[PDB]
Amino acid sequence: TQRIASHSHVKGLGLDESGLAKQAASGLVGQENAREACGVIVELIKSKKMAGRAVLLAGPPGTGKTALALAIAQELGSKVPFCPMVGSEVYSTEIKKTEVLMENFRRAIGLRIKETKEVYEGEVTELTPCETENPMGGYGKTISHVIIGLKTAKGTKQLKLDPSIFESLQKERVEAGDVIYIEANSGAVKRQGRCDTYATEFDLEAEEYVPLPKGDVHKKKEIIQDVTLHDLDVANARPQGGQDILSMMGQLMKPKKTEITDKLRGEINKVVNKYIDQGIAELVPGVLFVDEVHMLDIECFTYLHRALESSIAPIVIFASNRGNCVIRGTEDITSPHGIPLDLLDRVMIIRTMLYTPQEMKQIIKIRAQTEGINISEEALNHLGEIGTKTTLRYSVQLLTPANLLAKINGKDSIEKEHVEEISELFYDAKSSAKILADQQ
Amino acid sequence: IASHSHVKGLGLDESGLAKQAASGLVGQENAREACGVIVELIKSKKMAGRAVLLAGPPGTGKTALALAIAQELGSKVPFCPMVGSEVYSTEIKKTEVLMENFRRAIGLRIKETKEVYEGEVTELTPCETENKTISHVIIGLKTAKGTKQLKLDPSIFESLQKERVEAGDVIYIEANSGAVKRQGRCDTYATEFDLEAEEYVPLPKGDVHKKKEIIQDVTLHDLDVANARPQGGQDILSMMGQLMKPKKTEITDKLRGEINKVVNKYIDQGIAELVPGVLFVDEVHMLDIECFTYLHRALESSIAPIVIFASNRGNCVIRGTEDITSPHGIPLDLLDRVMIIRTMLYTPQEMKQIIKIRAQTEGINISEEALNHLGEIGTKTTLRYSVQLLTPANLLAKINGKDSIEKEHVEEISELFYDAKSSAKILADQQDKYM
Amino acid sequence: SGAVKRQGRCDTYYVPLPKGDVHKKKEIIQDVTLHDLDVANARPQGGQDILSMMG
Amino acid sequence: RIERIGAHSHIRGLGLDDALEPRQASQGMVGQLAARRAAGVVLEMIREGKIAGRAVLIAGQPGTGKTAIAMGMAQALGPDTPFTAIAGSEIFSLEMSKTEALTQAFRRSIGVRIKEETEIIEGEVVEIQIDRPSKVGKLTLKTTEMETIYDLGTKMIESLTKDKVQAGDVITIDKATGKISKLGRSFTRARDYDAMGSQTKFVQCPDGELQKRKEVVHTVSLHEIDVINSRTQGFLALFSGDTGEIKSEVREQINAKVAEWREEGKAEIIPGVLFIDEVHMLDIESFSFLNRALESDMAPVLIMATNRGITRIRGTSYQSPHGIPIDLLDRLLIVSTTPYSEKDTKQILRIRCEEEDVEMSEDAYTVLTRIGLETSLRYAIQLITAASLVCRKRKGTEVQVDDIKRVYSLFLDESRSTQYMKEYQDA
Amino acid sequence: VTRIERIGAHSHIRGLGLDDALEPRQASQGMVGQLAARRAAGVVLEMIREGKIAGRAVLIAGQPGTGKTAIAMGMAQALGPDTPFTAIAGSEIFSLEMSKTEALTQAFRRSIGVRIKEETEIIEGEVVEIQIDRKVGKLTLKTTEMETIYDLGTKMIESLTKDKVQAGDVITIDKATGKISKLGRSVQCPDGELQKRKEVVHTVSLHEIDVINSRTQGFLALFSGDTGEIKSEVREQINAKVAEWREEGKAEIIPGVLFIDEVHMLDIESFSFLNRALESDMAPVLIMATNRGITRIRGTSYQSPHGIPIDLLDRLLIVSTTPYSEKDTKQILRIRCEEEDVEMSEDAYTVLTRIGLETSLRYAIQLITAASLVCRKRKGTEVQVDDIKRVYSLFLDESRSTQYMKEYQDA
Amino acid sequence: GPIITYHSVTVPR
Amino acid sequence: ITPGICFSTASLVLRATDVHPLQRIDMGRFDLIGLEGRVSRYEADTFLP
Amino acid sequence: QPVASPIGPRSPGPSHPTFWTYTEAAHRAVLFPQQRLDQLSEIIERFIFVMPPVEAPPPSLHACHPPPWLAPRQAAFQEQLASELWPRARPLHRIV
Ligand SMILES: Nc1ncnc2c1ncn2[C@@H]1O[C@H](COP(=O)(O)OP(=O)(O)O)[C@@H](O)[C@H]1O
Ligand SMILES: Nc1ncnc2c1ncn2[C@@H]1O[C@H](COP(=O)(O)OP(=O)(O)O)[C@@H](O)[C@H]1O
Ligand SMILES: Nc1ncnc2c1ncn2[C@@H]1O[C@H](COP(=O)(O)OP(=O)(O)O)[C@@H](O)[C@H]1O
Ligand SMILES: Nc1ncnc2c1ncn2[C@@H]1O[C@H](COP(=O)(O)OP(=O)(O)O)[C@@H](O)[C@H]1O
C-alpha cells in the first residue's frame, strides 16, 4: 500500500474499441470530447513512427487537464516512458534552460536492450590437463585442453577449457575448492570465494561468503534493461570510471553541466542505431508531459518549437490553465494561453470543458471511493451543492477532514452535519477574497 | 576571403598625404591622412593612453581604416581587435576583461638563450642513495659528433619513465623547461625485427649539449597569465585542472607590481625590448557606463597603449544608465579623452571604384556595363549590399556559361536577393502578418 | 589532543631553551562564539586520504 | 534504423537542376521557386567555398517553408561539410558569454581535414608463435594472393597479447604506430568448437596485396581543436560543454597553425553553414559581435530564419525590421518566402501524407486543402496523422473526408481555441 | 630604451607644489593654478602623514577636467613610497568573484599598511669548492677580501649540489632559511665582509596579512583568490593580533590613502557600507572625485548631489575647483610640452591656448603630440600655427563632432 | 628454466 | 620559461599570526563532522553509557 | 556507488539480481575517460599544438623567516599528493 494522492483514482481513459468514450469507466467521468481527443494521441504514441508531435490540453484551472494527461500514461502502460515536468523546473542555476529542455526531451525517449549470457557457478573440485604430442620439434609434449570439475547443489560436471583460460586461471591464483564464475561469450572468470559448505568455525575473513551454489552448473537467462538516452548522456558526460584522475574529480559538485551536439550526434546516436539494426535494443519513443507550460519564457518557447521539429524528439503534451495572458520573458506581449502564437500554431489544442453539478457529484463519489471514505447519500448531495458554488477542488477536498470529524464524533460514514461544520471551519478562494476585500 | 582582403594599407605618400586611390582604398582622404598621424604616434613608442574614435555611419570604412592601420604597423606589434560585447564575461570581472585586453595590446620582444641535451642514449643508470629514494641518474648520450655521460635529476628520470624510454633510443632533453620527448629508437635498431610498434629516428647530429638563442615575442598579458595561473613543473601543480580553472580574475597587486618589475629588469639589461601595439575596440557603443568610466583611468594610466574605438550611432541612450543619452553612445566624460575622426559617407563615384576593387580582389571579371549598373544598385541601396551582390553574379555567370558578368546576371541576382530597405518596406506593407 | 609542534632546534646547537615548569598547567577561560562551532563542523579537517584534496 | 519522420523529414534536398533552376515538386520541396533558387545560388557559393563570412536572411510568413528550405540545403550539402543548426535561444548560457557561444557556433562549422598516407599491413593471421625465456616469436600472415612471415618484436608481442588476437583472425597493423585493429573472424577463425564457444560470425579473408599503402583522413572542427587545446582536459567535446577559451594565443594560435597547414598542404579548409533559426532571440550584444565576427577569414556562411517584421530589438527599445538592427541587416542578403497558393498547399499536403505513408482520397485532399487554406498549413499537416488513426481504428484503407472532419471537430487550432476562450480562464 | 611606464596624461605631475606652510605656488612641480584645492589637499596630506585621525573623507568637485585627478596624483607623488596609495575606479568594485561590499572593504584594508622591522644575517660571496660524501659535505666561499670554509648540513649541501658543483657561482645564503640564489658566474664578486647583519623592514597591508593567514598556500593575492574572507575568525583575529603587535615594540601601523575615482558609479549599498567603514579605528583616509552634478544615485530614482547620498555627504568634506583661465591653460600646455619632447613657438602656444579654451582643455593637450608629429612630417623642428591648424582640421573634438551630426546614423 | 611458449595454429578453416 | 619567479617577499612575523598554544580552546569537544566517518551509532548509544 | 548510472554496480556473482539486471551491451555504451583518450589518440597526436606564450616556474616561493615547522608539513603534503595522484596522471602525460 501507499499514500492516496490527488490522482490515485484515475486508471485510464475508459474509451470503447470504436474510439468512443464511456460514461464513468477507468475512474474518469464525462470529459468525452477530450478523453477521445487524447485517446487519439495515445494511439499516435503506440504508433512509434510519426514523432515530433505536440498536443496542448488547454482549459480553466483544474478541470481535467492533469487527470487525463497522466491517465494517458496509465493507458500507455509503464512500458513506454512518460516524463513529467512542470514549467517551473526549467529555471536552473547550474545549467541553461535550453539544455534542461533538451535533456528532458531526449530523456523522455526510452531504449530497452536485450542480451543473453551463459553463466557458470559451482565449487570447483579439481583441474587436470589434456596432454598431446609436440606440434614442433621434440622439446616436450603440449596441452590441448584443461578439464575442470564443478560441483553444485544439483550435480557435479566436468568441462573442458582452452589453454588461454588455464593461463587466466593461473594469473587469477585460485585453487581447488573455491567458487568461480565463467562465461563463454566473453571468456572472463570471476573468483567469488570459498563456499559456505566449507564454512569456518572462527575465521573472520570476510569475502561476501558464497553460499551453496544452488542451481545448474550452466544457466542461460536473458537480461532486459530499460535505459534512457539521457542516462547514456549523463554517463558519458561524467563517467564514474576507475583510477583515471580525470574521473577522480567526483569529489566536486561539477557545475557547468551542459552537453555538446558533437557528442550527442556522433557518439550516442550511432551506437543506438547500430543496436537497433542489429537486434539488440528496441527503441521505445515516449511522452514528455509539461504542465504549467505558461511559465516558460520566450526563449524557452523558441527553443521548444525548434526542437519539436527534430526527427528524434518524443511526443509532447503541454497543459495550459491561463487565457489571454502576457508571455513571460517579454515586456508586454499578450497571446492566448500565455503561449506565443508561433508555438500555438504548431501544437494541437484540446479544450477541457467545465463540469456540471452531476459530473462533479460523480467525481466526488469516485474520490470518496478511492480515499476509502463511506460518504452517505445526503453528505454526497450536500457536497455536490456546495461544490456547484465553489470549484471542484474545494468540494472534493472536504472528505478527509469530514471523515476525521465523523470518526471523532463516533461515526462510520460522513453525514450532513459533518460536512456542514467543515465547510464553516474552512473557506475557499472566493470566500477568503471576500473577507480580504471587506478588510483593509 | 572577403570583407577585409582588399585593404592592405592607408596608401599615404611620403609626405603623409592621402593618395586618391592606392593600397586598396579610395576616397576618405582626410580620415586616412589623419590615421597616418595615429600610425606615426604608435610607431614612435613615446606616448601611452592615447585614444582615437573613428566615427561614422555604417559602412563608411571605419573598420577598413582600423585594419589598414594594423597593416601599416606590420605584424611586429600586437594589434588586438576586440568587440564591446566581449566585456560581458561570465567568469571574470567586466573590468578585468578590459584591463587584460589592454595588457595584451602591449608587446615585448625578448632574446633568450636555452640549452638542450640530445643524442642516442647508450645507458641510463639510476645512482641510488639512502634518504631511500633514487639520488641521481647517469645517462650516456651518444651523437654523430661525440658522446657524453651526464648526470640529471630524479625529476628528469621520472619524466623519462613516463615517456617509457629504454636504453638505445633517441630522446630530446631541455634543462630550462625540463620536458623530455622520445624521438623514437635509433635507426640502427630498425633492422632488429621485421615489424615493431616503435618510431625510428636516426642518430642525432651535432654536439650532445648545445645552447641556442631565440628572439621570441610575448605580450605583457602573457606574463600576467603565466604568473597568475602557473603550470611550471617539478611539482604536482597539475591540480590546476581542478583547483578553480576559470579565467584567473587577475589582481592589480601583481599586475602592476612583480610583472612590471621583472620586465623592466629584463629590459634595462639588454635582454628585452618593449613593443607597444594597438588596441582596436570595434563596436564601442554597447559598453556599459562602468566600462566607460574605467576607461578614464585606463587612458590616464602611463602604460595603456594606443586605443581605437569605432562609433556607428549618432545619438542614443547610453547602455547601463537607461535614462541618459549622449553622442556616439559614449558619455561626454570619455568622449573628451579621444581624438574623433570623421568617416565621410561615400558618393556614387567612390562607391563604383570600391565595387571595382572588391570585384578584382574576389577574382571576378565583371564587365563595364555590369559595373555601371551596380552603380545604380548602390545609389539605390547600401554600398555593402551592392558589393555583396558580386559573388552570386559570378556564380550565375559560371552557370550560364559566360566568361564575364553582364547586365542580366546582376539583374537576376538583385531580383533574387533583396536589400534592407526593400525588406523593411515589404514588412511595413505586410505589417500584421509577420509574427 | 597530541598536537606536537616542533618550535625548532635548541639555541645550544634556532630557538632559546624554554625557561619554566616543563609541565605547563593553567586554565583557559578564553571565550568563543556560537558560529565558530558551526564553521568548525561545516568542513572536515584531516587527511591521509583523497580528503586531502579538500584543503 | 529507427529514426522517426520529423516535420522536416520529407525534404531530401532542393529540387534544382544543374543550372540551379528550381523544379515544381522535385526532391521533396514544393513551390517557392524564387527562394529555392536563392537557396541554390547560396548553396553553390558554399560548395565553392572561397569566400568567408557571408550572411543570408530567409524572412517570411510563419509556416511558408523557411526551415524547410534550410533543411533542404542541409540535405543537398550532405556530409563532409559542416552544417550547424542552432535556435536563437540556444546561446543564452549560464557558464559562457553570448559572444563566446557565438564564436563556438561559428568555429564549430569550420572543418580541418588532415590527409595522411600511413601504410599498414592487412592479412589473416595463420599462426602466432611466441617463446618467453624478453619473449620472442613469429607471425604468419596470409592473404588470398600470398603468405608471409614476420619476426615479432617485444612491443609488437606486447600489443598482440593485449589485443588478444589469435589465428584465423583478420587484422590491420599500423606499422608506423603499431596499432592493431581486428576487423573480424575469417572462415578459418573456426575454433574447432569443443569448448565454451559462442561466436561463429565468419567473413571473407582480405584481398589484394599483403603490405598495402592506404590513405587515412582525420576531420575535426576548429571548435574541437581549440577545445582540446584549451586545457589538459582534452575531452570537453564529450565530457561537458564547460568552456570559455580565452581569446589569447590559444585561438589565435589555432588560426595561425591552420594557416601554415593550408599553406604547406597539410589541411587547407572546408567551410560550413550555420543555420540560425528564430534569430530574433539574439541580443543587441549578439548582433553587435556578429557585425565583426562575420568579417573574419575563418568565418563560415550563415543563414538566419525570420518570422518577425517591424518589432523591437531584444535587450533594447529600438524598432527595427526582422527584429535585427540595420547595422547587421546591412551585411545580409534578404530572401523573402511567399505564402503557398491552393495548388501549392495541396501538393505539400500530398507529399507529406505520402511520406508518412497515409493514403488519402481525392475528396480528403480537397477538404484538407480547404482546411489548410482557411487555417495554418501546419495545422492541416498535423491533421493527417490524427485522421489516419481514426481510419486504422475503424479498420479502413485510406483516409476519407468523414475522418478528417471528425478530427477537425475533435482538435482545435489557435483561432478556434481563442474564439472558445469566452470565459475568464484564469487570465 | 623604452620602459614600461611612458609619458601619460599625468606624468608631468611630480607632486604638490606647496611651501613649508602649505601655500601653493603659481606653477611648481608640474601643478599650475588651482590654489584653493591644492592648499586644501595639502592639509589632508599633512594629517594623513600624521595618521592620528581615522576615517576622513575629502571629496573634490568642480567642472569636468579641472585637474580633479591631477590633484590626486600629486597627493600620491608627494606622499611618495613607503605609504600605500590605492587608486581605484568606481567600477573596480563590481566583481563576480566578490561582492561590491567585499571589494570595497578589501580596498579599505589594502589602504592600511603595517610596518615591521627585523634583523637577519646574510651571506654573499663566490663559491670556490664543494664536497659531498653520500649525507654531509663542505663548502668554500670567497669574497674579494677574504675566504672561508663551512661544514654544510644535508639540506644546504643538497641545495648547492643542485647547481654546478664547480667554482664560478656567486650565491647568497640566508642563514634563517638558507634559500640559495646564484647571481651569476663570478657578475663581479662582493666587497667587504662575507656575512653581514642586515636590517629588513616591511610594509605589509592588512589585506595581505588576511590573505596570508586565511588558507594553506594562503598567498592567493597574486590572482584574487581571496573570495569572501571570513570576517568571523580571519579579519577580527588579525585586527586583534595587529593591536597586540602594536604597543609592544613589534610593529606599528601606517595608515594609507584610498583614491576612489569617479565615485558616482558606486551604489547606495556601497555608500551605506562606507557610512560605517569610515568609523572604524582602522579606517584609512580617502579622497573622491566626481564630474556629474545633482544626478540620480545608481540603484533608485533619488536625485542627490554628486550622486552620493546625503547621509554620506555629511560624513565628508567638499572642495570646489575653479575653471582654468587663459594663463593657467597656457602654462599647463607649456608644462605638457616640457614633459614631452615637443617645442612650440609663442604664436603656436597662443593659438593652442585659444583652441583649448574654446572647446576644452584636454583637447589641446591631445593635439600637442599630433601637431608635433605633423610638423615632424614636413621636415621641420618646431610646431607651428599652420601645423596646429592642420591638426585642428584632421582631428575633431567633442563639441565639433556633436554638431557635424547632420546625417542620421544608427540609434 | 621457466621458458613459456604461447602458440595459436590454424588447423586445416 | 620565466627565470624570474615572483616569490612573495612578505614580512616574517605574518607567516603565522594565529598560532598560539596557550591561547586557544579545545574545539575537539565540538567536533561533530569528524564523528560521522569514524564513530558508530552502537558505540555512543549503547556501549559507552 | 552507481546510483542511477546505466551500468550496474560490482556484483559478487549471479546469486542475486544486480548481476542479471544489467547488460554488457549497455555497459559498452558508456566510454570512460581512458577509452576516450584511447579513441582520441589518433587526433591528439596531430591537433594538440598550442604552446603557451610564457611558462612560469612553481607558482611562488616565499622569502621569510618562518617557523621551522611550516615547510616540513607542506613538503609532506606534496609528497603524499605525489604518491597518491601522480601515478593516476600517467595517461595525461601524452597530452602534456
Ligand atoms: N472526470 C473526472 N473524474 C473524476 N475526478 C476528476 C475528473 N476531473 C477532475 N477530477 C478531479 O479534480 C481534481 C483536480 O483536477 P486537476 O487535474 O488538478 O485540474 P486542474 O489542474 O485544472 O486543477 C483532481 O484531483 C481529480 O481527482
Ligand atoms: N575607401 C574604400 N575603398 C574601397 N572599398 C571600401 C572603402 N571604404 C569602404 N569600402 C568597402 O565598404 C565595405 C564596408 O565598409 P566598412 O569599413 O565596414 O565601413 P564601417 O567601418 O563604417 O562599417 C567594406 O567591405 C569595403 O570593401
Ligand atoms: N515547397 C514545399 N514543399 C513541400 N512541403 C512544404 C513546402 N513548404 C512548406 N512545406 C511543409 O510545410 C510544413 C510547415 O512549413 P515550414 O516549412 O515549417 O514553413 P515555416 O518554416 O515558415 O513554418 C513543413 O512540414 C513542410 O514540410
Ligand atoms: N592645474 C593643472 N596643472 C597641470 N595640469 C593640469 C591642471 N589641471 C588639469 N591639467 C591637465 O589637464 C587634463 C585635465 O583632465 P582631468 O582634470 O584629469 O579631467 P578629470 O579630472 O575630470 O578626469 C589632465 O590631463 C591634466 O593632466
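Throughout, chain D uses Swiss-Prot numbering, with the displayed residues spanning 18-150, 156-449 in order.
How was it done? The header gives electron microscopy, 3.2 Å.
Every residue gets a Cβ built from N, Cα and C, even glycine.
Per Swiss-Prot, these features apply:
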BINDING   D:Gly77, D:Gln78, D:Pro79, D:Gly80, D:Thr81, D:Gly82, D:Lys83, D:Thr84  ATP binding site
MUTAGEN   D:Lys83 to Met  No effect on interaction with NOPCHAP1
MUTAGEN   D:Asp299 to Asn  Abolishes ATPase activity
MUTAGEN   D:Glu300 to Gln  Reduces ATPase activity. Decreases interaction with NOPCHAP1. No effect on formation of RUVBL1-RUVBL2 heteromeric complex
Other residues, Cβ within 8 Å of D:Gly77, D:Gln78, D:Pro79, D:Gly80, D:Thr81, D:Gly82, D:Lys83, D:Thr84 Cβ centroid (ATP site): D:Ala85, D:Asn329, D:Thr359
Tell me the Cβ neighbour count for D:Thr81 (ATP binding site), meaning other Cβ atoms within 10 Å of its Cβ, over all protein chains shown. 22
When you measure from the Cβ of D:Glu300 (mutagenesis position), which residues in the chain that are at least 6 apart have a Cβ under 8 Å away? D:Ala104, D:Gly105, D:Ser106, D:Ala327, D:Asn329
Once the chains shown are all counted, how many other Cβ atoms turn up within 10 Å of the Cβ of D:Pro79 (ATP binding site)? 18
Can you tell me the three-state DSSP label for D:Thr81 (ATP binding site)? coil
Local Cβ density at D:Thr84 (ATP binding site) - other Cβ atoms counted within 10 Å: 21
Chain B contacts among the recorded positions D:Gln78, D:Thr81, D:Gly82, D:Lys83, D:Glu300 (Cβ under 8 Å): D:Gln78
One finds that other Cβ atoms within 10 Å of the Cβ of D:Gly80 (ATP binding site) number exactly 22
One should report the C-alpha separation between D:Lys83 (mutagenesis position) and D:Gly77 (ATP binding site), rounded to whole angstrom, as 7
List the residues of the same chain that sit at least 6 positions away from D:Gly82 (ATP binding site) in sequence and have their Cβ under 8 Å from its Cβ, in sequence order, or write 'none'. D:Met46, D:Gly48, D:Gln49, D:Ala52, D:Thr359, D:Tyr362
Would you mind reading off the Cα separation of D:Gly80 (ATP binding site) from D:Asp299 (mutagenesis position), to the nearest angstrom? 13
Filter the recorded positions D:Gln78, D:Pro79, D:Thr81, D:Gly82, D:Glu300: retain a residue only if its CB is under 8 A from a CB of chain G. Output in sequence order; output 'none' if empty. none
The correct subset of the recorded positions D:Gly77, D:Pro79, D:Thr81, D:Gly82, D:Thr84, D:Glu300 with a Cβ closer than 8 Å to some chain A Cβ is D:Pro79, D:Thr84, D:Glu300
I need the least crowded one of these recorded positions (D:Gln78, D:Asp299), counting other C-beta atoms within 10 angstroms of each C-beta. D:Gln78
Excluding near sequence neighbours, so keeping only residues 6 or more apart in the same chain, what lies with its CB under 8 A of D:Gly77 (ATP binding site)? D:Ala52, D:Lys83, D:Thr328, D:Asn329, D:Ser358, D:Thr359, D:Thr360
Other C-beta atoms within 10 angstroms of the C-beta of D:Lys83 (mutagenesis position) total 28
Taking the Cα of D:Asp299 (mutagenesis position) as the centre, which of the binding-site residues listed as D:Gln78, D:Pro79, D:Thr81, D:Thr84 lie within 10 Å of it? D:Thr84
Which state, by DSSP, holds D:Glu300 (mutagenesis position): helix, strand or coil? coil
